[PDB]
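Student: Please find one structure pasted underneath; my questions will follow.
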Amino acid sequence: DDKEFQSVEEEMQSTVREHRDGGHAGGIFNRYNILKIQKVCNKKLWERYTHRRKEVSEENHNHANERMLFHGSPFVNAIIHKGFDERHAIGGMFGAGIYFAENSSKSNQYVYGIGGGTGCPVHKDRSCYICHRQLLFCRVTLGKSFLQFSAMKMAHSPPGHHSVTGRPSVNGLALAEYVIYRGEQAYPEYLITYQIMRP
Ligand SMILES: O=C1N=CCc2c(O)cccc21
Ligand SMILES: [Zn+2]
């Protein structure tokens, strides 16, 4: 458990980047105080995930193209019990999808809502150093992933594809993002409780 969770902690800290908004959405910090890392064991969600992963693999030259990615949401507790649900997803960069990041600090910008919302419920602060936040570190099946640079408002995956990869560009994205259009293509494997730390 210790080495498995240290690997999660390393992924969480090492993928932090300096954000263009100067910390507006997610707060100002260089690292986190990781409080707890819990493995989510939801058999029904796991099987919904693996059934779809097998299907996608068969449609993508025997390859699921699975990645471990972060997800930030004010609804992590509904996600761990009921799973990711595309019915809760159009106005986003790549449309009506479920978004993930390979940089934990990008997902951190979504923990209190879009653009950070009004921050924590207690102090109404997007840069709250006191209130404990939660992120998910997820197993995500990308399958055949459609590489895109500019905004493309999809309702579903592009024809013949299983996801969209938003790649960084001068005029566009600062960091990558990964988008699925079917909730069963992600499993909320780790629940991370943490605080952002004052630099
Ligand atoms: O973790 C996320 N949660 C919601 C939206 C989002 C994005 O729109 C891009 C990358 C990551 C996330
Ligand atoms: Zn607070």
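Just so it is clear, chain A uses Swiss-Prot numbers, and the residues here are 961-1049, 1051-1160, in order.
Just so it is clear, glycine is given a Cβ too, placed from its N, Cα and C backbone atoms.
Swiss-Prot lists these features:
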type    : residues                   : note
MUTAGEN : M1054 to V                 : Loss of activity
BINDING : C1081, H1084, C1089, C1092 : Zn(2+) binding site
Student: In angstrom units, rounded to an integer, how far apart are the Cα atoms of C1089 (Zn(2+) binding site) and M1054 (mutagenesis position)?
Tutor: 27
Student: Cα-Cα, whole number of Å: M1054 (mutagenesis position) versus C1081 (Zn(2+) binding site)?
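Tutor: Rounded to a whole number, the Cα-Cα distance is 25 Å.
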Student: I want the residues beyond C1081, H1084, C1089, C1092 whose C-beta is within 8 angstroms of the mean position of the Zn(2+) site's C-beta atoms, in chain order.
Tutor: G1080, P1082, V1083, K1085, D1086, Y1090, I1091
Student: Using DSSP with the three-state reduction, classify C1081 (Zn(2+) binding site) as helix, strand or coil.
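Tutor: Once the DSSP labels are grouped into three classes, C1081 (Zn(2+) binding site) ends up as coil.
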Student: Tell me, how many other CB atoms lie within 10 A of the CB of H1084 (Zn(2+) binding site), whichever protein chain they belong to?
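Tutor: Here the count is 13.
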